Amino acid sequence: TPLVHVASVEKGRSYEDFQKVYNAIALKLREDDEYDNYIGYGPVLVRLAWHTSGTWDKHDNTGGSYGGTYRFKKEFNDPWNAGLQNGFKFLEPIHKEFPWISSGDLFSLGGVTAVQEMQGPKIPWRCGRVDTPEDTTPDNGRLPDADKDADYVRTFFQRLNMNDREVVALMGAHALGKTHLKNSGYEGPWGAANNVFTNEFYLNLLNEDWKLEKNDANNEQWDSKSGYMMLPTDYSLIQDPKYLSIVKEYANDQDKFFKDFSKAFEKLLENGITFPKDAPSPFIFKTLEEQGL
Ligand code: HEM
């Protein structure tokens, strides 16, 4: 059946220990600001948290964030993961300073820290992921393709136990960063800010004038005169009438999008993990700004 992965708290560690890790990540995000033409490492860390969680299969509980298996070559060389090496490199000195944190805890915490420092919603986070051996590394091909339609997106996300609202909310993370032709065969940002977490993805889908064009890798993407782009999968959220209603909702309610994204993102990062009844409550980390740091 399904594998069982029980959360086990890094020995003797508590909220204060993880806040220190959060702070080191946040401080380095501030420090290494030049990355990717001054976008900074925020977006790639969010993508790293999603990709290391998104291999999960609810049917048998393979993949998922628990095992921290991205550290192994099969997964880091996944063509779907091209570019994430930048996120992993960023995290190296963090892991060196705090060698006690598990890899899955670090990859997932990198995502939480990035969202929050980029002025996104608070994302409650739980510790206790435990490194698993190389033979537990899921095969390539569990991450989604971008050249597909709404039916594909809907079916894909059923494997991660996500419903329509959860899918649309999670996709709003595409406010962040950009596609890079050398990584994915798509080129351009989804919006203007790209290192500030807002509902701009939805506003842009609805409000820009989009043209279906071919990029330099001979792949179709939707382009706007403002210099933004949408993947076929992004654009499918306004082609499908059920997705469209939810896009409109998030475009018109920043708080609702924040609340829903926080729930879906924590869920994504926790899928596959069994938390003991007496496990600590989820942690809500203070930002550097809230700490006066
Ligand atoms: C249908 C599902 C999805 C597809 C097909 C997809 C596809 C892509 C592609 C092709 C890129 C560009 C990679 C590159 O060239 O560097 C990208 C970037 C990104 N994705 Fe997604 N994605 C999906 C869902 C998600 C989800 C659920 C999240 C998180 C909640 C996410 C977060 C990000 C972020 C933050 C970036 C920017 C990374 C950077 O700037 O380096 N994506 N995605």
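Swiss-Prot numbering applies to chain A: residues 69-361, in that order.
Note that Cβ sites are derived from N, Cα and C of the backbone, with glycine treated the same way.
According to Swiss-Prot, the protein carries these features:
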ACT_SITE  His119  active site, proton acceptor
VARIANT   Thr120 to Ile  In allele 2
VARIANT   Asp219 to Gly  In allele 2
BINDING   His242  heme b binding site
MUTAGEN   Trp258 to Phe  Substantially diminished activity
ACT_SITE  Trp258  active site, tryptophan radical intermediate
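When Cβ neighbours within 10 Å are tallied across all protein chains shown, the highest count among the recorded positions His119, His242 belongs to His242.
Other C-beta atoms found within 10 angstroms of the C-beta of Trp258 (mutagenesis position) number 26, with every protein chain shown included. Note on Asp219 (variant position): other Cβ atoms within 10 Å of its Cβ, all shown chains, come to 10. Around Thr120 (variant position), a 10 Å sphere centred on its CB holds 32 further CB atoms from the protein chains shown. Between the C-alpha atoms of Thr120 (variant position) and the residue listed as 'heme b binding site', the distance comes to 17 Å. In the three-state DSSP reading, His119 (active site, proton acceptor) counts as helix.
With respect to their backbone Cα atoms, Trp258 (mutagenesis position) and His242 (heme b binding site) stand 6 Å from each other.
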